[PDB]
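Novice: Supplied in C-alpha cells, the structure appears directly below.
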Number of protein chains: 4
Amino acid sequence: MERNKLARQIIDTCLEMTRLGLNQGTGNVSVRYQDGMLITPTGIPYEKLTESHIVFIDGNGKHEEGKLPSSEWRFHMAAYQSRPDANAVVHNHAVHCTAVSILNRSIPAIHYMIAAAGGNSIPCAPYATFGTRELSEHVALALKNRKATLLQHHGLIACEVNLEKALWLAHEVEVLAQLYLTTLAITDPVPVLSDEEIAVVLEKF
Amino acid sequence: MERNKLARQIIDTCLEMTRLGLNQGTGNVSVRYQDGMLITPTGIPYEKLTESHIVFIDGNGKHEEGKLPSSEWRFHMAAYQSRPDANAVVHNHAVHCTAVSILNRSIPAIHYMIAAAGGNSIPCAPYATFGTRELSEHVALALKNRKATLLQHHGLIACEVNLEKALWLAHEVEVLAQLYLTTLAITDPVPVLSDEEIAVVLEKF
Amino acid sequence: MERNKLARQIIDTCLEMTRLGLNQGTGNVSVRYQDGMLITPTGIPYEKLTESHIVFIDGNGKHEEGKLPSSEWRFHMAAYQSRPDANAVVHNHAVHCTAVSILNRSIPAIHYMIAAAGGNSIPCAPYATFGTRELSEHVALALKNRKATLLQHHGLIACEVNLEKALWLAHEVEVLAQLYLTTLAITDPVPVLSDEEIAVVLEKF
Amino acid sequence: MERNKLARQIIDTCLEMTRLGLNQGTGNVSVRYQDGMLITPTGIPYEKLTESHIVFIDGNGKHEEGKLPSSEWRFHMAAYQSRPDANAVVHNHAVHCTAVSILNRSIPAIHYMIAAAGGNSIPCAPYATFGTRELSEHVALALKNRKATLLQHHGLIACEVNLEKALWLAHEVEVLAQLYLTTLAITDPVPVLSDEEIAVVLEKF
Ligand SMILES: [Zn+2]
Ligand SMILES: [Zn+2]
Ligand SMILES: [Zn+2]
Ligand SMILES: [Zn+2]
C-alpha cells in the first residue's frame, strides 16, 4: 500500500477508462491516502502520466509543492468526507450519463443493476460552477445514500472501496444511462421495476 | 475434448465477447460437460481468468468444492435441460438487446437473419429475480422453440451446438436489437417480412 | 496481378471491414478475375481465412471443385455484368445502412459526399430472397447508374475499380446512412442539397 | 521546430484522429509554417503517409512542385489569416458534428465545456461548395470570435495554438455534438446554461 503502487493504479484506471469509452481526457481519479488523497494532476494528458505526477492533497486542502492537482479536486475531498467507506473516486464526462444530466433527470429502476449504486435510482445533483464549494455541497448531499451521482450539465461521480470497483460501477451507470436514453426516445415513461422488486435485489447483493 | 480445452474456450469466448461490445464484466458462459456443465465463476474479472477458475456443476446442481459458480448458473442448467441439442450457452447484458427487453417487446421479422434463432421472432421472457427458479422456468419455456431469448429488464441468453456459434448468434441478435430500436424511433410499427418469406429463408438455412 | 496477391487483398479487406465496424462475420468480398471472379467462401470465419480458401467462379457460374463460394455469390456476378468498370465488390450488413434499408428509403442528398456513388442519392433495391435470381436482377437494375445500393431488409453492396476504393465507398455510405437516421429522428424531411448543387460537386470530382 | 518534426506531428494527428472515431479518411490537418503552411496531401490514405508527403503552400497559395495539397486547403489558409493566434487547424467530417451541421443549427450552451471554443456556442457556417473562395469567406467570418465552427452539410473545423489542443478541441466539440443530438431527440429545446453562467466559466478558464 505504498504511495507508488497507489499512483500506478490511478494511472491504469485512467488508461482503462479511456479504453472503455468513458474518458476523453476530461476526467479525474483519486484514492483515499493518509489524511487526504492522491489525485491526478491538471494539464497532463493521461498517456504522459508517471507515478511522480500524481498529487497529494492533505485533509486541510493543501497540495504538494510545485504540482497542480486536478481542477475538480474539491468534490473528491467532499466525497471522502461524506462517505467514510469510499476509498476511491472516479469522475468523468461519459456521454450518456452527461446527456441524462442535461435533461436534469434521475435514472430510475429500468434494470435490476441499478442496485449496485445502493438504491432504486441514480440521482442528478443540481448545477454549480465546477471547482466551487457550492458544487461540493450538492455532491456531498447526493452521495449520502448512493455510491454514484449525475451532476447536472456536467457528468458523473462514482465511489467505492477500491479503484477496481469504482471503475466497474462508473461503467455500469454509463450502461444504465445509455439504456434510459435509448428507451426514452421510444416511450416516456420508461417501464421500471417496483420498489418491492428492488428491495429483493438489494438484499440479494 | 478434455476439460482444460473446454475451459480455455470459455475464457476466449469471454475475451471475444468483451471485444465485440457485448460484455461489460456482467455476462457468463458455459458448456455442456459430463452430467452437467462447466461455467465461469462469480467475482473474478474476465482478464484474471485461468483454466483452473472454471467451475463444474453436476446435474444435481452441486458445484465443485471451494469455487463459486456464476450467480446466474441456474438458467444455464435450465437451458441444457430444455434444449438437448444445446452444447454452449452465452448470457450477457448487451445494451441494445437489454433496451429492447426493457420495452418488454419481442424482436419481429425486420431482417431475414432473424431465422438464425429458429423462427420469425426473438421472444422476450417475463421478469423474475436473477438467480431464481421462477426465472429459470420462464427461460426454459422461451427456449423451447427458439435458440435465443431476451429477458425482460435484464439482457440476453443464446444457445447453440458450440461456443463459436453461440457467440456468433448472440452478436447477431444484438445487431437485430440495434436495427429494431434505431428504426422504432423513426416509425412504429416497423415494417417486417411476412411469415411466408421467413418460411423460405428457414428452409434455405 | 497473380491470383494469390488478389486473394491476400480480399482477406485484408475482410479484416479491415471488421475493424471499421461494418462486418460482423456476415459480409462477402470479390474481385473480377479472368472470365469470372475470386470470392470469399461460405462458412469460414474471416480470421481463419488463407489464400487457398478463396474461391474461383467462372463466367458460367461454375465454382472450383471442393470449395463452397459465399451463399450470396450470384449478386456479385450480377454486379460485374451490369457494370463493366467495376473490378471489386463489397457487400455487408452494416447496421445503419441496413436500418435505412428496413425503412425502404433511398438516402437523399443530405451531405455533399453522396456524389462519390455517382449521383444525388443511394437507392434502395426491393426485397427478394438472398441467393436468388430475382434479387440479382434488382441489384443489376440499381447499379446501372450508381456504384452503391441498399438492399431492402438486408444491407449494402458497393463496387469500384479496386478493393481499396470499394471499401472506402462502403464506409462512406455507412456514414451517410448514420447521418440520415440520426437527423431523421429529429426532423422529417431532412434538409437536402439541391440538384444544381450536386451537379457542381459531381463535376468537381 | 524543423519541417520534419512538424510533418511527423501532422501524421500522428491523422492517426490519432482515426483512432478517436472522428476521421474516416476524409479529414485534413495543417500547421502554420514560415509564410504559409504545411498540410496533408490529397489522395494518399493516412496510413501510407510519410514526412515527405506533407505539402508546403506559401502565403500566395502556391504549393510545392509535384505534390497535390488537400482539396480543402483554401479554408486552412482562410483560418490562418482570420485568426493570427491559430497555429494548427483540424478539419474532419465527424458524424455527430456533421449531423448537427445538416440541421443547420448552432450548438448552444448545454454543457459548461462549450467555453473551450471561446463563447456560449459553436456556430454553423452556411453551405458553399467545398474548395471555393465563397466557403473560405464563411469560415473566416465564423472563426472571428470562436475557435471551432460547424460547416453546414459538411463537417467541422477547429483551430488552436498547437496540434495537441486543436485535436483535443475537435474531439470536445464532437462530444458536445453527440450530447445535443441525443438530448434533442427527447426534448426540444434543450435546457441550456445562462449567459451569466457561461461568463463565469470563461473567466475561470
Ligand atoms: Zn468534470
Ligand atoms: Zn444477467
Ligand atoms: Zn447479405
Ligand atoms: Zn471537408
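Heads up, chain B uses Swiss-Prot numbers, so what you see runs 1-26, 28-206.
Structure method, as recorded: X-ray crystallography, 2.2 Å.
Any Cβ shown, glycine's included, is placed from N, Cα and C.
Swiss-Prot lists these features:
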ACT_SITE  B:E73  active site, proton donor/acceptor
BINDING   B:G28, B:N29, B:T43, B:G44, B:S71, B:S72  substrate binding site
BINDING   B:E73, B:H92, B:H94, B:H155  Zn(2+) binding site
MUTAGEN   B:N29 to L  Loss of aldolase activity; when associated with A-71
MUTAGEN   B:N29 to Q  Strong decrease of the aldolase activity mostly due to a decrease of the affinity for L-fuculose 1-phosphate (Fuc1P)
MUTAGEN   B:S71 to Q  Loss of aldolase activity
MUTAGEN   B:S71 to A  Loss of aldolase activity; when associated with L-29
MUTAGEN   B:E73 to S  Loss of aldolase activity
MUTAGEN   B:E73 to Q  Loss of aldolase activity; when associated with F-113 and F-209
MUTAGEN   B:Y113 to F  Slowly inactivated. Has a preference for the D-aldehyde and shows an inversion of the diastereoselectivity. Loss of aldolase activity; when associated with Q-73 and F-209
MUTAGEN   B:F131 to A  Has a slight preference for the D-aldehyde and shows an inversion of the diastereoselectivity. Loss of aldolase activity; when associated with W-206
MUTAGEN   B:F206 to W  Decrease of aldolase activity mostly due to a decrease of the affinity for L-fuculose 1-phosphate (Fuc1P). Loss of aldolase activity; when associated with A-131
Novice: Let me spell it out: for each of the binding-site residues (B:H92, B:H94, B:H155), count the other Cβ atoms within 10 Å of that residue's Cβ, using every protein chain shown. Which one has the most?
Specialist: B:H92
Novice: Which of the listed binding-site residues (B:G28, B:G44) has the least company, meaning the fewest other Cβ atoms within 10 Å of its Cβ?
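Specialist: Candidates: the binding-site residues B:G28, B:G44. Fewest Cβ atoms within 10 Å: B:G44.
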Novice: Checking the spread of the substrate site as listed (B:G28, B:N29, B:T43, B:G44, B:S71, B:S72): what is the longest Cα-Cα distance, in whole Å?
Specialist: 11
Novice: Just to verify a number: CA distance, B:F131 (mutagenesis position) to B:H92 (Zn(2+) binding site), in angstrom, no decimals.
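Specialist: B:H92 (Zn(2+) binding site) has its Cα 12 Å from the Cα of B:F131 (mutagenesis position).
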Novice: Long-range neighbours only, meaning 6 or more apart in sequence with Cβ under 8 Å: which ones does B:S71 (mutagenesis position) have?
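Specialist: B:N29, B:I40, B:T41, B:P42, B:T43, B:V56, B:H77 - these are the non-local Cβ neighbours of B:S71 (mutagenesis position), listed in sequence order.
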Novice: For the C-alpha pair, I'd like the distance in angstrom between B:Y113 (mutagenesis position) and B:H92 (Zn(2+) binding site), rounded off.
Specialist: 23
Novice: If you skip the near sequence neighbours and keep only those at least six away, which residues in the chain come within under 8 angstroms of B:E73 (mutagenesis position), Cβ to Cβ?
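Specialist: Result: B:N29, B:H92, B:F131, B:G132.
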Novice: Specify the nearest of the binding-site residues B:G44, B:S72, B:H94, B:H155 to B:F206 (mutagenesis position), where nearness means the distance between Cα atoms.
Specialist: B:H94
Novice: Return the residues near B:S72 (substrate binding site) by Cβ distance under 8 Å, restricted to its own chain and a separation of at least 6 in sequence.
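Specialist: In sequence order, the residues whose Cβ lies under 8 Å from that of B:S72 (substrate binding site) (at least 6 apart) are B:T43, B:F131, B:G132.
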Novice: Sorry to bug you, but what's the C-alpha spacing from B:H155 (Zn(2+) binding site) to B:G28 (substrate binding site), rounded to the closest Å?
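Specialist: Counting only the Cα atoms, the answer is 11 Å.
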Novice: Which whole-number value in Å describes the distance between the Cα atoms of B:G44 (substrate binding site) and B:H155 (Zn(2+) binding site)?
Specialist: 19
Novice: Suppose the substrate site is B:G28, B:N29, B:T43, B:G44, B:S71, B:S72. Which further residues of the same chain have a Cβ inside 8 angstroms of that site's Cβ centroid?
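Specialist: My list of surrounding residues reads B:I40, B:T41, B:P42, B:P70, B:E73, B:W74.
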